[PDB]
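J.: Before I ask anything, let me first share the structure, which is written out below as structure tokens.
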Amino acid sequence: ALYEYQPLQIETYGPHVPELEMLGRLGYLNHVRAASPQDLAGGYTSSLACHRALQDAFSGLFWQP
Amino acid sequence: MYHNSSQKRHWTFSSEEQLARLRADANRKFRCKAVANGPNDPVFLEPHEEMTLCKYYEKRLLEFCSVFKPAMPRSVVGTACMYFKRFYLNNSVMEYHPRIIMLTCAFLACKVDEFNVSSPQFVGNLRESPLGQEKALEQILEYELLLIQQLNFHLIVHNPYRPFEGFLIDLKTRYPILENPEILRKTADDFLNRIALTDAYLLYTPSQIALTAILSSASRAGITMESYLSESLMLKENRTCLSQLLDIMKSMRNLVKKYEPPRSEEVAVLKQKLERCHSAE
Amino acid sequence: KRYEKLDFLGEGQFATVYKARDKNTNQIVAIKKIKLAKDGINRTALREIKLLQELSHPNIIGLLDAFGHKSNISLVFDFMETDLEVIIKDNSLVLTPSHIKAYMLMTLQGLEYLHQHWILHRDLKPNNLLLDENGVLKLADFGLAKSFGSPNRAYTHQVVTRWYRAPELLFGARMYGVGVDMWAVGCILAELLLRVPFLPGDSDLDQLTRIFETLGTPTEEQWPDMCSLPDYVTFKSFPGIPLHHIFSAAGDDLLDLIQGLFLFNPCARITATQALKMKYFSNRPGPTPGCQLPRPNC
Ligand SMILES: Nc1ncnc2c1ncn2[C@@H]1O[C@H](COP(=O)(O)OP(=O)(O)OP(O)(O)=S)[C@@H](O)[C@H]1O
Ligand SMILES: [Mg+2]
């Protein structure tokens, strides 16, 4: 009765958003304000802002009521 | 996230006809409520006059949230205006005056968003006497629960600004054909204000509103960005999805095209008739 | 009018919770009335409402209803018989590795959903992990929970129960990510494995001292760029106790989970998703089914 991890498929009605790690080497983070060293001392990485902006940009595009 | 939100589930309607149905139903409900309790008095407002007064008081809501002494973030203003739109989608202007509901929507948007403002500050942002500020605060607190009930306790509003920024990031990244997409930023701010003036917030997703603003700015500036839709969004293959998105964008652009701002004489007459309706309850 | 009170469950400093039953579905719920100057509806109640209205997961509490009357409101959640604190503190019922794995799995699945929705449960502790008779763990209260994505937002460093506070929050980080929830989850797992609060601090300085003397002070190669936080103070270099000495009866995979959840660098700290992908949850002792989890009887 073991456990297998499933990636929590939640269906966003929009274009695919690249993963958070595969996000600075696609070029996105060049166009996001760099996180300050103090901010980086916490959990903030300036790719959270990029990833949230991209997820809200593509959240519902392929959807109308 | 919008795709799971209550804004998608409940407050996103299929056509302007459904919006007009809801508003005419609210107006008719108030009219029948007034008639059945002690039958065609011209004191009442029509649904289109109610819409004119709603447009006027949404303009005043933008003006208030723009001169707010602490710099109100634009998400808070968008949330307050969305609350105004919904509240008067399902409620009649003659029951609840739009100035008090204007201030109440601003208040609840300041609280639901985490723009932390004390009540004395919030009423100090009102161009009334301290007595008038105290009374306005009393009315706001009276009407706050009513506003939250009339929103069906759906307090999270998704504004097109964050999808606008995310589209700009993706556009600077994967769309090298476009250089310096910030000219688009200025013109799309203009179009986004224009489109916030209309009822498109209840009809399209914030992502679609942001994309329409961006592509409208491109079209005004002579840039073609069909390669950003077909490619870089992979609408080259699901042609039906591409045409569906284009229809959404064209519909919403036309919706901004046909918007007629509230007048100056008509708004004066409507304000006077509304205050006569409120005085004689 | 639609809900009848059944029991006087208790109070929090901003709510009165009564067990209740609805006359429409004869389902047992928990109604939460909020108390009452010149500010209006309490912001913790509005935060509950606004955040729980747009979440629907098995392992997050859901407000089945919300209503109210003059100047006051009442929320209506699933009724949850216990929390994880009464399960931890009850000496009668044992917590086998499978039971611990079940609680951790439910907690991290709920928190993974909550983090994929860019919401941060900034107060995670065994008190706030309720669970029903079906043994389904739910994240309890969202009266201090936020959205952690936007840069333009200045958070507050004081918001999580001290015992379950990450080092960066004690150092005064006004900006943070999912590391605060994950540190509180590591502390919950440690309390679940020891049955006593891991790192019980008397103050922020004492909490930091206990964190550092239990895990070792970070050396700026483990938590690089640490010295920039607003309330950073240098500490005596503690060696820290090896994890296989604090939890003398935890498997190697569980030790790796502990190490990941207790990384000082709030960016190297594992997230709920990659915590769920670790060998601990996939190894031989499966999590217990919610039907076989122990319930504290009376
Ligand atoms: N969903 C629920 N089902 C059943 N009982 C609940 C539920 N939520 C809360 N309770 C109970 O109600 C009590 C008070 O509610 P809380 O959630 O603790 O409010 P609170 O403000 O967090 O309390 P404090 O501040 O920690 S003392 C809790 O201690 C539980 O015993
Ligand atoms: Mg409590």
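Residue numbering for chain C follows Swiss-Prot; the residues present correspond to positions 10-45, 51-312, in that order.
According to its header, the structure was obtained by electron microscopy, 2.8 Å.
Here the Cβ of each residue, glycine as well, is placed from N, Cα and C on the backbone.
As listed in Swiss-Prot for this protein:
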ACT_SITE  C:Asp137  active site, proton acceptor
BINDING   C:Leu18, C:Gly19, C:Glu20, C:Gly21, C:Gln22, C:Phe23, C:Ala24, C:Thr25, C:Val26, C:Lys41  ATP binding site
MUTAGEN   C:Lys41 to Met  No effect on interaction with HINT1
MUTAGEN   C:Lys41 to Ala  Total loss of activity
MUTAGEN   C:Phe91 to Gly  Enhanced capacity to bind ATP analogs
MUTAGEN   C:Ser164 to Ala  No mitotic repression of transcriptional activity of the reconstituted TFIIH complex
MUTAGEN   C:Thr170 to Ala  Total loss of activity. Total loss of transcriptional activity of the reconstituted TFIIH complex
MUTAGEN   C:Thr170 to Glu  No effect on interaction with HINT1
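Quick one: how deep are these features, and who are their neighbours?
T.: DSSP classifies C:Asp137 (active site, proton acceptor) as coil under the three-state reduction. Counted within 10 Å of its Cβ, the other Cβ atoms near C:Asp137 (active site, proton acceptor) come to 22, all protein chains included.
DSSP assigns C:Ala24 (ATP binding site) to a strand. Note on C:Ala24 (ATP binding site): other Cβ atoms within 10 Å of its Cβ, all shown chains, come to 21.
Around the Cβ of C:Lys41 (mutagenesis position), 24 further Cβ atoms fall within 10 Å across all displayed protein chains.
All chains included, 22 other C-beta atoms sit within 10 angstroms of the C-beta of C:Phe91 (mutagenesis position).
In this structure, C:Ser164 (mutagenesis position) belongs to neither helix nor strand by DSSP; it is coil.
There are 14 other CB atoms within 10 A of the CB of C:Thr170 (mutagenesis position), with all protein chains counted.
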J.: For the ATP site (C:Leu18, C:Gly19, C:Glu20, C:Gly21, C:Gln22, C:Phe23, C:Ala24, C:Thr25, C:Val26, C:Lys41), what does the 8 A shell look like? I mean other same-chain residues with CB within 8 A of the CB centroid.
T.: C:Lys42
J.: Quiz question: given the binding-site residues C:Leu18, C:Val26, which has the greatest number of C-beta atoms lying within 10 angstroms of its own C-beta?
T.: C:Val26
J.: What same-chain residues, at least 6 away in sequence, bring their CB to under 8 Å of the CB of C:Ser164 (mutagenesis position)?
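T.: Within the chain, C:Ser164 (mutagenesis position) has no Cβ neighbours under 8 Å at 6 or more residues' separation.
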J.: Measure from the Cβ of C:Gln22 (ATP binding site) and count the other Cβ atoms within 10 Å, all protein chains considered.
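T.: Taking all protein chains shown, C:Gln22 (ATP binding site) has 7 Cβ neighbours within 10 Å.
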J.: Hey, how far do the C-alpha atoms of C:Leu45 and C:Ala51 sit from each other in angstrom, given the 5-residue hole?
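T.: Cα of C:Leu45 to Cα of C:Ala51, across the missing 5: 7 Å.
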J.: Cα of C:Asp137 (active site, proton acceptor) to Cα of C:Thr170 (mutagenesis position): how many Å, rounded?
T.: 12
J.: If you compare CA-to-CA distances from C:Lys41 (mutagenesis position) to each of the binding-site residues C:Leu18, C:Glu20, C:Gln22, C:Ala24, which comes out shortest?
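T.: It is C:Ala24, whose Cα lies nearest.
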J.: By a simple count, how many Cβ atoms lie within 10 Å of the Cβ of C:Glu20 (ATP binding site), its own Cβ left out?
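T.: I get 13 for this one.
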